[PDB]
Amino acid sequence: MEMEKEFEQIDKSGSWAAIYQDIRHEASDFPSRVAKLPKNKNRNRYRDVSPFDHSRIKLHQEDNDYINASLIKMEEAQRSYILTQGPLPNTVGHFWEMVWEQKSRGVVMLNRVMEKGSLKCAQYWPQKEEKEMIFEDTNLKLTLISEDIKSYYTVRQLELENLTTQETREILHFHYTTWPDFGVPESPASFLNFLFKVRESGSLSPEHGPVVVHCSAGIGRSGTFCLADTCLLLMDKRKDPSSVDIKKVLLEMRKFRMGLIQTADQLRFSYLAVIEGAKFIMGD
Ligand SMILES: Cn1nccc1C(=O)NCc1cccs1
């Protein structure tokens with residue numbers, strides 16, 4: 001079926017939970033043996049969220065190459081994304097090592113450091129220009145260059161230096177700051193505006209390594225971001241945009257990381273975002 005009318009048909013029939021459970025039943029199951037080794041327990045935020053072995057990002061290190069991060073490679077859309085958990089106190093150096101080694105231009109953050117009165121990820125970037133951060137375990141230096149605070153998101157320019165070679169690179173930090181502590185946003189308008197700002201920066205384009213996207217577990221809000229982006233790109237590429245099947249795209253992405261889209265409310269929000277986004281693209 002088309003998307004917008006499949007949408008109203010699920011609303012009128014109140015069957016979002018049943019649709020979402022079907023997706024969960026059909027999703028791929030692949031091994032995640034490296035994630036479950038005992039030496040990696042303090043590298044995982046949640047015991048039930050792990051990268052598959054076949055798609056995990058490897059650190060360029062001979063001691064321990066493990067990070068909780070996955071490469072989502074979308075062949076028809078010609079887009080790739082790295083989805084990862086919010087960094088932990090003992091993995092902030094690994095996180096920036098990955099950004100460096102994978103040649104990423106941008107980092108997309110969809111959570112606040114504290115939500116619901118608890119810490120959802122480490123404070124992994126510097127908050128003042130004159131107070132830079134040094135990660136001694138991976139030999140990197142990170143400096144805040146500029147910060148632009150808007151009503152729904154903040155954009156930061158960061159300098160990442162590899163202290164071993166003295167090479168430097170500019171990294172863009174796109175921080176969506178207004179996702180509610182409970183539920184999903186009422187309107188997708190500010191989330192779509194944010195996605196378009198990430199696109200306009202070049203961070204999603206083929207001349208750079210894959211964008212790094214995270215929330216707390218790296219599967220819920222993070223899944224919504226890449227699902228909406230890929231679906232809109234396919235609607236632009238195909239002769240028949242109504243052929244794009246958001247459930248099929250989501251199942252394809254779940255071949256690369258488990259659990260993408262965590263609730264039926266996030267599934268409905270993803271439909272809403274793609275539907276509204278397709279009108280603004282045109283041609284309107
Ligand atoms: C050390 N350890 N033993 C078992 C599990 C862990 C662990 O590091 N878990 C992740 C988190 C640490 C602190 C906040 S979340």
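According to its header, the structure was obtained by X-ray crystallography, 1.8 Å.
Cβ atoms are placed via backbone N, Cα and C, with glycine included.
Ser50 (mutagenesis position) carries neither a helix nor a strand DSSP state and counts as coil. Annotation of the published mutagenesis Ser50 to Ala or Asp in Swiss-Prot: No phosphorylation; the original residue is retained in the structure shown.
A 10 Å cutoff on Cβ-Cβ distances gives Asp181 (mutagenesis position) a total of 9 other Cβ atoms nearby, all chains included. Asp181 (mutagenesis position) carries neither a helix nor a strand DSSP state and counts as coil. Here Swiss-Prot describes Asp181 to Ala as a published mutagenesis experiment; the accompanying note says: Substrate-trapping mutant.
Under 8 Å, Cβ to Cβ, and six or more positions away along its own chain, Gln262 (substrate binding site) finds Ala217, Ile219, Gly220, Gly223. The feature substrate binding site is assigned by Swiss-Prot to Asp181, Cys215, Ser216, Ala217, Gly218, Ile219, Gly220, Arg221, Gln262.
There are 27 other CB atoms within 10 A of the CB of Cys215 (mutagenesis position), with all protein chains counted. Experimental mutagenesis at this site is recorded by Swiss-Prot as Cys215 to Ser, annotated: Catalytically inactive mutant; abolishes sulfhydration.
The annotation active site, phosphocysteine intermediate is assigned in Swiss-Prot to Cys215. In the three-state DSSP assignment, the secondary structure recorded for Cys215 (mutagenesis position) is coil.
Of all Cβ atoms in the shown protein chains, 22 besides its own fall within 10 Å of the Cβ of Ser50 (mutagenesis position).
A gap of 12 Å separates the Cα atoms of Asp181 (mutagenesis position) and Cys215 (mutagenesis position).
Largest Cα-Cα distance over the residues recorded as binding substrate, namely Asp181, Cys215, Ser216, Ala217, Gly218, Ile219, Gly220, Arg221, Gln262, equals 16 Å. For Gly220 (substrate binding site), the count of additional Cβ atoms within 10 Å of its Cβ stands at 21 [all protein chains shown].
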